[PDB]
2 protein chains.
Amino acid sequence: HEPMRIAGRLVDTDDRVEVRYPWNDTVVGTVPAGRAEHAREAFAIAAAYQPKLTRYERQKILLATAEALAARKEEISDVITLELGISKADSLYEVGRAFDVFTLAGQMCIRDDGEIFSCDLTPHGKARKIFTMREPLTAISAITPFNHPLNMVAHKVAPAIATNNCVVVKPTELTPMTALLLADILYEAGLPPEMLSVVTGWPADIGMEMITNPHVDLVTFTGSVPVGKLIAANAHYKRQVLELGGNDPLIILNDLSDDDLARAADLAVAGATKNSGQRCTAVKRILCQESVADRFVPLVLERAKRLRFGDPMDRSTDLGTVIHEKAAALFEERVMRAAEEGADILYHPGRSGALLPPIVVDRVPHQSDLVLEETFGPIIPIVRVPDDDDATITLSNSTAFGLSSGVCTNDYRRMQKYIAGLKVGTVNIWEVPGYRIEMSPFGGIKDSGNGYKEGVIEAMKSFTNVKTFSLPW
Amino acid sequence: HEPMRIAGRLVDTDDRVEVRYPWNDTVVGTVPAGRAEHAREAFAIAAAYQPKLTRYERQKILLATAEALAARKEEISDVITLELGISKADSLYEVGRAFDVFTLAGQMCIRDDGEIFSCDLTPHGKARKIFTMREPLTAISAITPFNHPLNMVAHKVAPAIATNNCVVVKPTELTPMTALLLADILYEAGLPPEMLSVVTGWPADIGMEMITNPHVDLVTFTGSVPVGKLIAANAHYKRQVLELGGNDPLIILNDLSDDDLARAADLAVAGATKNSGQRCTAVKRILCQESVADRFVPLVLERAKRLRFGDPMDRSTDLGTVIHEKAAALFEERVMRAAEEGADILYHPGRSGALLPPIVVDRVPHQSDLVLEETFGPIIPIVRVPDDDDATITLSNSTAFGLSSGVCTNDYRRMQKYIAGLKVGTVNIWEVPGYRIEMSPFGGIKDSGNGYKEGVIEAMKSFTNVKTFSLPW
Ligand SMILES: *C(=O)[C@H](O)COP(=O)(O)O
Ligand SMILES: *C(=O)[C@H](O)COP(=O)(O)O
């Protein structure tokens, strides 16, 4: 049982939202069914407080938070696993990412990206210099999804702190406890409590306030397309940073040797199953050129079969559950539907509630739901594509999504052709689409995002207003 | 009588929009009453065309456009003056600015702001490099206001061309002809005609299509708050760059000598009346600290009285008309209302239709409509403020706007206090709020803009998507 954290105060309601462990569907916790008025109060506190932390003080808070994450990683990952159902291996990894987010944000605090312009440049010129600086917003609204209960909150909160913003976070009702815990760690690390509130509740009660509150200068949201579009419609005249799904390919080109196909098979399996496949940039389509598919697929099958799936709290489990039974069932349905359309299921030890095995399916039709829609689970689906790069690129670009991608090849000419031709935010050569550092520009186009970049550096710019001033010179 | 320019083709309709000369209210021109289908066609052409211009070719087109603007400046300013009513002096000046915009955009074509990241940064590190590059959008929608019929179109089109975008412009029905003329110059300068259309019509018919067309990746708008908010509400899930009005101060501090007050008076009069005061960053509130107001005001009066206002086509006219008689009447009303509330009218030779003289009004109440609302005419209104910087800053920040500002003082300590304390996009020391170069970051906060920067350099970044790619290293 965990109250909301509203500027460092514990705030409860009578009604509760129950949090269930997807492994066995038991209640592992409860948080308040907060209402608009709670969000409203959090935003008023955020608006009224004017942070005065020096860059040194910000760095010290952010680095202390990193140290606390590392020190408490076992405890934090337990909370993640118990709420989300991913393996301890995956949740421990997630704490490591949050540790990087806070560390990198702390280190970026010393960096001033101000610019200077000389004005004697044209016939309209003057003896004068223009200088730029950045200032924080009134308040920032952060709405986070279930797939990274810790790291998604870190990515929105760390850059806010580093820029002297005040943020209010509404985590998903499915995995709210991790966020509440992160808030406690931040207060303990010395954050002025007005800079952070974490409120909880049903979208129907508190969701709209997060979007429309008059103090909110910026809404940063990560989650699904439908919820994303709704937000974009309802948050008028607010800056919006919306990251919606992906449907990202790992592309296997026909120049690879058998040793390379094996390394690619490693990437395909890891990319498709890490975090139970619950990543906007998970491998959701393995596009394998026809002439190597016969050697490639077996290598993939063999690796999938090595994966231990089961009890998420067992430290030797690789693959835990997906978010719930209904999602798992939907994913299995899409598999079955694809098999009826010609697909060849090579490995499917059977689903158990929310626990989905790393199902390997070959010869998936590219227009079947399994790969055309976003399938947010640990399916390993190989689509066989022509030994033609133009046709492969056209196919890769044929979905509503455009986030990341991975391409395995040794031919530079083809590398650069894919880099130029894939309609995505990121193209990784010889890595999964999921690969990034926590501070590189991140974001998609098309239905994957509204077109603004994220990651620690771009988030920090995004959470500020640039002010210019000029002086006689 | 001018047709629309749709990808280089002249396109007419039966119904006409009449363009009147605000000096004598005669019809000087006509353009088509375009409809949604015309905008629709322009956008389809824009989306389907993929520009392949090298940076060299873009530069050559932009610099050739600048040369044409210079060579035809008399012809172009005639068209501006006949449409808007500003003096030839102001319209010639506007051509010079458009000349700078195209020149600077042309020169920025050689600049590649890509970055490189090393990935071996954390325990999660890899021997890998990430590189960034920019790519154009599908189509850009540009909507422009009447106050700079040439330069506002330049600022939205030049950066599009520089980045290989395709843009469709809908100028205001009040001053569309200048835009149509700029399109001919661009075609003549070698622009692939698919990269530019200029459509015209009533907002009721064609305006919504410019906001909601499915090919539009970004809407860039400059105009009024109400129209701006309407666009933000209707353009969901499109990037939006909205610049709305300002209500900007020139602030006179009490450390100034009498010689300095005279220089400040020069800025006050120029800033309040240039372009008939029709600038988002016009001086609309002269905040003079009380202890110097008795010496400052007379210097303002004396300078105002030197301005020649009248026939805009007379080359010795300083100040031409405002956009129309209704606007002129509204502004005069606000002056009268302010005098009933205690203001002191020091100079008012009388309005004549759309021709407003540079009225000087002292002791204006800060909450009177004249200065609280945005008054888009050549009024010179002095608000007497306390000899107290905190009170002066609070007063300056008390409106719904926050765009630019000017401060006249020699005390560094006070300079930096204003620079830090004014809630605006720009603070100019010893210049009018309107001062900028065509490539410095430009944009307001609060009701002045939705929070994204403009100017040639920021517009170019804005009109692209950043793609990243990583390579094994
Ligand atoms: C998607 O998962 C989310 O927006 C961030 O991507 P990760 O790299 O998976 O965090
Ligand atoms: C306001 O006029 C418009 O946004 C641009 O401002 P100028 O400085 O007048 O060009």
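Quick note: numbers on chain A are straight from Swiss-Prot, i.e. 12-484, in order.
Header lists the method as X-ray crystallography, 2.2 Å.
Keep in mind that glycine also has a Cβ here, set from the backbone N, Cα and C atoms.
Sequence-distant contacts of A:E254 (mutagenesis position), defined by Cβ-Cβ distance under 8 angstroms and a gap of at least six in the same chain, are A:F232, A:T233, A:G234, A:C291, A:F453, A:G454, A:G455, A:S459, A:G460, A:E465. Per Swiss-Prot, active site, proton donor/acceptor is recorded for A:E254, and the stated evidence type is experimental evidence.
Residues annotated as active site, nucleophile in Swiss-Prot: A:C291. According to its DSSP assignment, A:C291 (mutagenesis position) is coil.
All chains included, 21 other C-beta atoms sit within 10 angstroms of the C-beta of A:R447 (mutagenesis position). Positions annotated as substrate binding site by Swiss-Prot, on the basis of experimental evidence: A:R108, A:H159, A:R290, A:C291, A:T292, A:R447.
Per Swiss-Prot, the feature NAD(+) binding site maps to A:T155, A:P156, A:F157, A:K181, A:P182, A:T183, A:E184, A:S235, A:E385. Same-chain residues at least 6 positions away in sequence with a Cβ under 8 Å from that of A:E385 (mutagenesis position) are, in sequence order, A:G256, A:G257, A:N258, A:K295, A:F412.
Where Swiss-Prot documents A:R108 to A as a mutagenesis experiment, the accompanying text is: Decreased catalytic activity and decreased affinity for phosphonoacetaldehyde. Long-range neighbours of A:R108 (mutagenesis position) (same chain, six or more residues apart, CB within less than 8 Å of its CB): A:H159, A:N162, A:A165, A:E449.
According to DSSP, A:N158 (mutagenesis position) is assigned to coil rather than to any helix or strand. According to Swiss-Prot, the mutagenesis experiment A:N158 to A carries the following note: Strongly decreased catalytic activity.
Under the heading of mutagenesis, Swiss-Prot lists A:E254 to A and annotates it as follows: Loss of catalytic activity.
Where Swiss-Prot documents A:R290 to A as a mutagenesis experiment, the accompanying text is: Decreased catalytic activity and slightly decreased affinity for phosphonoacetaldehyde. A simple way to gauge crowding: the CB of A:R290 (mutagenesis position) has 23 other CB atoms within 10 angstroms, across all the protein chains here.
Swiss-Prot lists A:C291 to A among its mutagenesis entries, and the accompanying note reads: Loss of catalytic activity.
What Swiss-Prot says about the mutagenesis result for A:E385 to A is this: Decreased catalytic activity and decreased affinity for phosphonoacetaldehyde.
Swiss-Prot gives this note for the published mutagenesis A:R447 to A: Decreased catalytic activity and strongly decreased affinity for phosphonoacetaldehyde.
All protein chains considered, the CB of A:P182 (NAD(+) binding site) has 27 other CB atoms within 10 Å.
Here the CA atom of A:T292 (substrate binding site) lies 20 Å from the CA atom of A:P182 (NAD(+) binding site).
Sequence-distant contacts of A:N158 (mutagenesis position), defined as residues of its own chain at least six apart whose C-beta falls under 8 angstroms from its C-beta, comprise A:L95, A:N286, A:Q289, A:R290, A:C291, A:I334, A:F387. In this structure, the CA atom of A:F157 (NAD(+) binding site) is 15 Å away from the CA atom of A:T292 (substrate binding site).
Taking the centre of the Cβ atoms of A:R108, A:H159, A:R290, A:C291, A:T292, A:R447 as the substrate site, the nearby residues of that chain (Cβ within 8 Å, site residues left out) are A:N158, A:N162, A:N286, A:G445.
Mapped onto three states, the DSSP output places A:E254 (mutagenesis position) in strand.
Taken in sequence order, the recorded positions A:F157, A:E184, A:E254, A:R290, A:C291, A:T292 that lie near ligand 1, meaning a CB under 6 Å from one of its atoms, are A:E254, A:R290, A:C291, A:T292.
Proximity to chain B (Cβ-Cβ distance under 8 Å) holds for the following recorded positions out of A:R108, A:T155, A:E184, A:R290, A:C291, A:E385: A:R108. The Cβ neighbour count for A:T292 (substrate binding site), using a 10 Å radius and every protein chain shown, is 26. Ranked by Cα separation from A:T292 (substrate binding site), the recorded positions A:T155, A:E184, A:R447 are led by A:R447.
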